[PDB]
Amino acid sequence: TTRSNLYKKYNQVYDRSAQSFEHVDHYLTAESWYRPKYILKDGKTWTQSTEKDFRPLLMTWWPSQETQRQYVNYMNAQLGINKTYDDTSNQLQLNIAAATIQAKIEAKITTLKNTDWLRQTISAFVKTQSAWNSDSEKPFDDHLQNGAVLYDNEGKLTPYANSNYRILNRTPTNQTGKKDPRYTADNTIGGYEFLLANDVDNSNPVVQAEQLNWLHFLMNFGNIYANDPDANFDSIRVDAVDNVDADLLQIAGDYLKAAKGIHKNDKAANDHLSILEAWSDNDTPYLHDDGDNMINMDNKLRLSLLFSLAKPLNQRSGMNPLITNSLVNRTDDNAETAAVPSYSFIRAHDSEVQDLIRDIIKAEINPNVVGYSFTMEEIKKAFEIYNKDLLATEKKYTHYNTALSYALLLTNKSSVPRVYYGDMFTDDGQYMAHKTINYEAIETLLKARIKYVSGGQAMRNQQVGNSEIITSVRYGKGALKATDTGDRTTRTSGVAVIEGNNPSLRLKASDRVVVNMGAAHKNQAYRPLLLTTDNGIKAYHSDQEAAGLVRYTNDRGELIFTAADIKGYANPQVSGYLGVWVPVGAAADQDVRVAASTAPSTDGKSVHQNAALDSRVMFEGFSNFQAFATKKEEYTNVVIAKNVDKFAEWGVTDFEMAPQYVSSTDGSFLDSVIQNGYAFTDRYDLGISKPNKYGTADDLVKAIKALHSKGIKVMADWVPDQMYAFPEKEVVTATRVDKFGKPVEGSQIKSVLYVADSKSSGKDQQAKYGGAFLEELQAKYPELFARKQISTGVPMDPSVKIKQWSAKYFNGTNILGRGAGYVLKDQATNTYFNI
Ligand SMILES: O=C1/C(=C/c2cc(O)c(O)cc2O)Oc2ccccc21
Ligand SMILES: [Ca+2]
């Protein structure tokens, strides 16, 4: 190695052994240190080196002479030697320069009695060279982190990182490696493999088995961790469906059927109600054909709410999409069971939050911010602007008409509404510490939903005066149709929502809005629940609070409104109009919800959008931008246990907790900066080795038990796409690719060695729990392991347990800024060093 170009015989490597080199899989890197036969204690005395006397390889060796010059110029400037060397410069001059630097390095080592300062200096120097930084990884692509590398299936130099799999972009749309001819709403292959960080190979049968193992662990967390059967997760969210092999959907579906019997009846299904985050318009019909074993979002209704109500006044659509642009056309929804089950929302922890922070940062701080890779300080200043925009009548960045969106989400038939934490409480600050201006209106709607919201739905779109309004009516419990005359409970249930999306709305003196309440509501007293005022929304918490504002239906069951009742407003809460009316005389404890039956299911689907699923409410119970806890009583899971009576009062039946995995701290993405739980190194570390952002493993256990004590189900966020920040390095044969895994031609990284962080400790929760339940699962549920998965043609393979993650179980990684030449070669032979 160390050539006849220095003080050899002194600076040569101690022995031909591997305990003398800092190596990665027996290869050397530009940041590799080594143990020389002799060190030079200060610039003074050559002494025999100990086992603790490692020194930078770059102190005494260089890949080319060009690099030695670069090293001398750099290390002179660092150590206070204003001598520069230029284009012309013999080997003898630079070897003399290299000695001198060597001598002063050793002097500073003895002065400070550490090498920490030199680790940094060598690192900083290495990152100045194109072959050891981003410049050899360019050009960047639309990957969230600027690009990715794909690990080669057959690398002769790295056979330990080989795979017979790494089958990419097997989305629901593209599961067979061809576009599914059945699903035509999305032209595209319906997603892409490389999203973030280390991309897990969910096409590998051994990894599939391990994803099921993790699923079983989460669904038995209570039993396994705390020997407590009251502290298990009831259900899952499947994170990033469009970025993983869709085989995982048959695996998770089969498990819910085999383990929880969700296929038998609605009681079983509704005790384990599991959701997808699946953005392709193909994913809902895919999931329906697969057996409604889980439910997807209604993306169409989300876009209809966003563009009809939430957008600025000049970017706002007409209101008719609120009726027609959804999985369910709500003109006249009179069905006992909707065709397809779904959940509905206007915002989520990611959707229409991090997007708005990015808009603010890009507009008023850093125009060159990459994807969602924000700094904490960018976030804090963005939130100064955001929090002011929330309280403004004229909003530049934040949603208009939040209460109008929730009035529709919480009265609509044939979808499970999901309330976002950050619409009731502030997106920043401590958990449940600060209420939004919309908290009252949303709370009032949640309590009214339990008491009044049942039966058939009618929505109408009336052109009035200069613009338009919509009416949305529920007929009341037992009344699917406008002609049903109902019983006593029908009479005191039902609701009328009236909305406009234009602040200039003025009815003519001649205009009337006739709202059919249904044949159970003839000649009846009605009172307001919400009314738009000049400064916001007045909530009425009882019949008596509203005593002065009572109005009546006529003999046909119609409420009638005029200009006196309806006009456009502009205030911090309403841009248009909102009016919500309920019948007078509901008992204090009236509850028109319905439980799931044990009657056998007969249509081949697990989940059914009937009155019992319509009775459920989902709560997404975190924000990305929650402040870190300063003391135990501010930990979210401790606050959840303390406030569990609130959630029951609101009719929350399904509590979607944040992912509970201990966050990585690399800061390479938003998730790793605000530590939400989506960026992790250990899949089984649920606040066990260290608190998560939300508290300790014991705080989580107590939160689950508290929710269960009120009959509320708890959802585990299943995140099989990627992992962050592995502590051990590994050398892989890699190819630069776009997020679809297509090779970027004109790249130095092409069947080339590259140094990834892709090995786990072997001493973490993964090492304890990995594969630990595969024998139990194959014994109880052999059919799970008999199924030939669609993408691979073969069953899951539980014959190997994953105690340590390594490169062979991953597709690739986001580019790490280590360059195409980071692994060192002998210049003459043009081959890599191997020990
Ligand atoms: O491509 C889409 C996307 C990205 C998306 C993907 C993710 O896995 C994620 O964690 C967050 C995202 O927002 O958001 C959309 C919304 C509507 C239609 C298409 C897209
Ligand atoms: Ca992936």
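In order, the residues displayed for chain A correspond to 213-1047 in Swiss-Prot numbering, which applies throughout.
Any Cβ shown, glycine's included, is placed from N, Cα and C.
Here Swiss-Prot notes a natural variant, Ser276 to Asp, with the remark: In strain: GS-5, MT4467 and MT8148. Under natural variants, Swiss-Prot gives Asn399 to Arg with this note: In strain: MT4239. Among the natural variants in Swiss-Prot is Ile474 to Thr, noted as: In strain: MT4239. What Swiss-Prot says about the natural variant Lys512 to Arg is this: In strain: MT8148. Quoted from Swiss-Prot, the note attached to the natural variant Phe519 to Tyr states: In strain: MT8148. Per Swiss-Prot, natural variant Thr701 to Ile is noted as: In strain: MT8148.
Annotated features, which come from Swiss-Prot, shown on the structure.
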residue : record           : Cβ within 10 Å
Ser276  : variant position : 10
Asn399  : variant position : 10
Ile474  : variant position : 29
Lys512  : variant position : 19
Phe519  : variant position : 17
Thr701  : variant position : 18
Can you tell me whether DSSP puts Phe519 (variant position) in helix, strand or coil?
helix
Check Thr701 (variant position) against DSSP and tell me helix, strand or coil, would you?
helix
Given the variant positions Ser276, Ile474, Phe519, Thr701, state which is nearest to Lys512 (variant position) when distance is taken between Cα atoms.
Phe519
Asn399 (variant position): which of the variant positions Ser276, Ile474, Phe519, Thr701 is the nearest Cα neighbour?
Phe519
Whole-number Å value for how far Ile474 (variant position) lies from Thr701 (variant position) (Cα to Cα):
31
Can you tell me how far the Cα of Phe519 (variant position) sits from the Cα of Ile474 (variant position), in Å?
36
At the level of the C-alpha atoms, what whole-angstrom distance separates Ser276 (variant position) and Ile474 (variant position)?
65
